[PDB]
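Worksheet: the structure to be examined is printed underneath.
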Amino acid sequence: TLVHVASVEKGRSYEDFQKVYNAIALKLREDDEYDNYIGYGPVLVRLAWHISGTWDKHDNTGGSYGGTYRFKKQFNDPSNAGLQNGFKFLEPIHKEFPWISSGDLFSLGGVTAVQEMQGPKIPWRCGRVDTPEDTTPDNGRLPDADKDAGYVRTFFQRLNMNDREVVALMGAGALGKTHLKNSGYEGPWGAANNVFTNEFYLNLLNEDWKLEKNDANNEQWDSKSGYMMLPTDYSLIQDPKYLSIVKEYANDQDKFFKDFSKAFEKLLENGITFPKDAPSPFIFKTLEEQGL
Ligand code: HEM
């Protein structure tokens, strides 16, 4: 198991990272038109999870720390197609703040997007360090969507995530949508695409789902309301343990926010050793809380 010790960007503290937060949040506001006015919030949240989700607990490869990845077929793979827009969004931020590492920026982008879409506060730690010499390909490390509950449970054990963590994670605020041309799946999980909610769980339990074939010839669960669920999403109510938790989050927004917050931060911090002398996690204020 390689060891990856967090190292604070030289001389930086809270206020420096809140400035990066603010520029990300302000660009989020400014580039409102992206993806039929969904904006960049959702792809940023997906970007943070994708780079973090390359981690393997068994040898500590991958993860957010090194910020250095090689994306299968340079994003023209259904597993990662669409993420380049997220990296392109963060390039001007990186140019404005060249001192932040890549792992810190990718992960802070996901935290910023969640909060600015009114999701829970997500504490965030700095100190990931680029590892240009050691690149992690995402190839085969992220999960397939045409699978069942056992697949999902087993996949996530590699990320040291349990049933609750997994169900909290996948709902992912019901942000954004699947795009047929990226992934071979089409449609949103809910009606409020760029607001962080527990509506994934509600829709899953309350919508009338039909198992259909999309124009890419892949099966997905569809509702007359125009929502969709991937086979892996749907499995969360086919498995009896997952189903209980789905119901729990459907019925308690605050519990879901708190569980999501813990699991997302954990996900974003996997693979990383924080010195005992490391600063405490930062909780960034939103633009709205700052009156900006
Ligand atoms: C079993 C695990 C999961 C599967 C199979 C998977 C599958 C998918 C697929 C197929 C898409 C569509 C990509 C495209 O068409 O644009 C996608 C979207 C997305 N994923 Fe995942 N995902 C899973 C886990 C996660 C989790 C844990 C998060 C974050 C906590 C998440 C975040 C998102 C978000 C926010 C998008 C929307 C992107 C956009 O609107 O541009 N996913 N995912």
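Swiss-Prot numbering applies to chain A: residues 70-361, in that order.
This deposition comes from X-ray crystallography, 2.0 Å.
Using the three backbone atoms N, Cα and C, a Cβ is placed for every residue, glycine included.
Annotation source Swiss-Prot lists active site, proton acceptor at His119. All protein chains shown were included, and the count of other CB atoms within 10 Å of the CB of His119 (active site, proton acceptor) stands at 22.
The DSSP secondary structure for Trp258 (mutagenesis position) is coil. Record note (Swiss-Prot) on the mutagenesis of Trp258 to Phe: Substantially diminished activity.
Summarising the annotation, Swiss-Prot assigns active site, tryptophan radical intermediate to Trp258 and lists experimental evidence as the type of evidence. Cβ contacts within 10 Å of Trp258 (mutagenesis position), excluding its own Cβ and spanning all protein chains shown: 26.
Under DSSP, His119 (active site, proton acceptor) is assigned to a helix (H, G or I) in the three-state scheme.
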